[PDB]
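Input: a single structure, listed below in structure tokens.
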Amino acid sequence: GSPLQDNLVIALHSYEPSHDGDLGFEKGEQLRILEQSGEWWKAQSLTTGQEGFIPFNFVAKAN
């Protein structure tokens, strides 16, 4: 594919893990997008090396 990956995003605000598969990253935390189906999307942290669901409003596409 392309050596450049645009699937990375920044956390606009810390999220809350109300379940066991959600990710409560912090504000500004770097998160990777893995899934984009429905209102919630799946992603993974680049600093903690963990995967969890992340709302589509707390994270935006990098520019």
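Here Swiss-Prot sets the residue numbers for chain A, with the shown residues being 58-120 in order.
We read in the header that solution NMR was used to get this structure.
Cβ from N, Cα, C; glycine included.
Secondary structure at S59 (mutagenesis position), as computed by DSSP, is coil. Just so you know, the Cβ of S59 (mutagenesis position) picks up 5 other Cβ atoms within 10 Å once every protein chain is counted. For the mutagenesis experiment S59 to E, the note given by Swiss-Prot reads: Allows interaction with SQSTM1.
Cβ neighbour count for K99 (mutagenesis position) (all protein chains, 10 Å cutoff from its Cβ): 18. For the recorded site, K99 (mutagenesis position), the DSSP three-state label reads strand. Experimental mutagenesis is annotated in Swiss-Prot for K99 to R, with the remark: Abolishes UBR2-mediated 'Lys-63'-linked ubiquitination. Abolishes UBR2-mediated 'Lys-63'-linked ubiquitination and autophosphorylation of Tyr-394; when associated with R-276.
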Rounded to an integer, what is the Cα-Cα distance in Å between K99 (mutagenesis position) and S59 (mutagenesis position)? 22
